[PDB]
Amino acid sequence: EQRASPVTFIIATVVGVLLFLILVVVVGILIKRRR
């Protein structure tokens, strides 16, 4: 629990930031710019 809870939060943060830069920033904001 003491090391496993902050390591699980770092694993969830890196997959959430990777899904935001691909799905929201590239196929969303940058596809609205490239029209």
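For chain A, we keep the numbers from Swiss-Prot: what you see runs 647-681, in order.
Heads up, the Cβ atoms here are built off N, Cα and C, so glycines get one too.
In the three-state DSSP classification, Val661 (variant position) falls within a helix. Within the same chain, no residue at least 6 positions away from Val661 (variant position) has a Cβ under 8 Å from its Cβ. Swiss-Prot lists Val661 to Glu among its natural variants, and the accompanying note reads: In oncogenic NEU.
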